[PDB]
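What follows is a short report on a single structure.
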Amino acid sequence: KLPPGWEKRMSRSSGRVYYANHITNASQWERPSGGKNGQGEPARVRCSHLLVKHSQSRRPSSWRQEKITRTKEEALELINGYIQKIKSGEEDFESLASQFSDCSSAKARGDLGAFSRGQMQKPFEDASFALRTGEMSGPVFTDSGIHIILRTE
């Protein structure tokens, strides 16, 4: 059972029986979905994302700040913060993307439109294609920085 990338695991804290995905870095208590060996994988998907860059990003510069100086570690803590606010409903994805994304797509609520296999950096692509419409990833790492991907179509 269990769709691509999903492994059962056991978290400290308690009898955290939970589910995690090694492609998307998503985690959750709930079992992923249903008896249909596949579903396949669309030729195309549509995703938004929120990018936080750091000093080791291939371009330490964004519309939000000319010289980015945060460390990969600091950026990772920020992603975790936003993921917390998002998962709790305090703030929504589009809102934090518009405000804090270091991608120019910030001004599109983070929307990147539809794409295929081949077009995006591979971990982003692998994660986007492992998500299902509606699902959000954990922190995803690329040469740009650290992403949160929301799959919209």
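By Swiss-Prot numbering, chain A shows 6-39, 45-163, in order.
Per the header of the entry, the method used was X-ray crystallography, 2.5 Å.
Backbone N, Cα and C atoms are what each Cβ position is placed from, and that goes for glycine too.
Here Swiss-Prot flags 52-163 as domain 'PpiC'.
Annotation note: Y23 (mutagenesis position) sits in a strand segment as assigned by DSSP. Annotation of the published mutagenesis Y23 to A in Swiss-Prot: Reduced affinity for KIF20B; the original residue is retained in the structure shown.
A C-beta separation below 8 Å, combined with a sequence spacing of at least six in one chain, links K63 (mutagenesis position) to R69, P70, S72, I78, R80, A85, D112, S154, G155, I156. For the mutagenesis experiment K63 to A, the note given by Swiss-Prot reads: Loss of peptidyl-prolyl cis/trans isomerase activity. No effect on the interaction with IRAK3/IRAK-M. Abolishes IL33-mediated increase of IRAK3/IRAK-M protein levels.
Among the mutagenesis results in Swiss-Prot, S71 to D or E has the note: Loss of peptidyl-prolyl cis/trans isomerase activity, nuclear localization and cellular function. The residue drawn here is the original one. Of all the Cβ atoms in the protein chains shown, 12 others lie within 10 Å of the Cβ of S71 (mutagenesis position). Mapped onto three states, the DSSP output places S71 (mutagenesis position) in coil.
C113 (mutagenesis position) carries neither a helix nor a strand DSSP state and counts as coil. Under the heading of mutagenesis, Swiss-Prot lists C113 to A and annotates it as follows: Loss of peptidyl-prolyl cis/trans isomerase activity; decrease in DNA repair of double-strand breaks by homologous recombination slightly less efficient than that observed with wild-type protein. No effect on RBBP8/CtIP.
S71 (mutagenesis position) sits 10 Å from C113 (mutagenesis position), taking the C-alpha atoms as the reference points. With DSSP states grouped into helix (H, G, I), strand (E, B) and coil, the domain 'PpiC' (52-163) comes out at 39 helix, 26 strand, 47 coil. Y23 (mutagenesis position) sits 32 Å from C113 (mutagenesis position), counting Cα to Cα. With the fewest other C-beta atoms within 10 Å around its C-beta, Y23 stands out among the mutagenesis positions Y23, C113.
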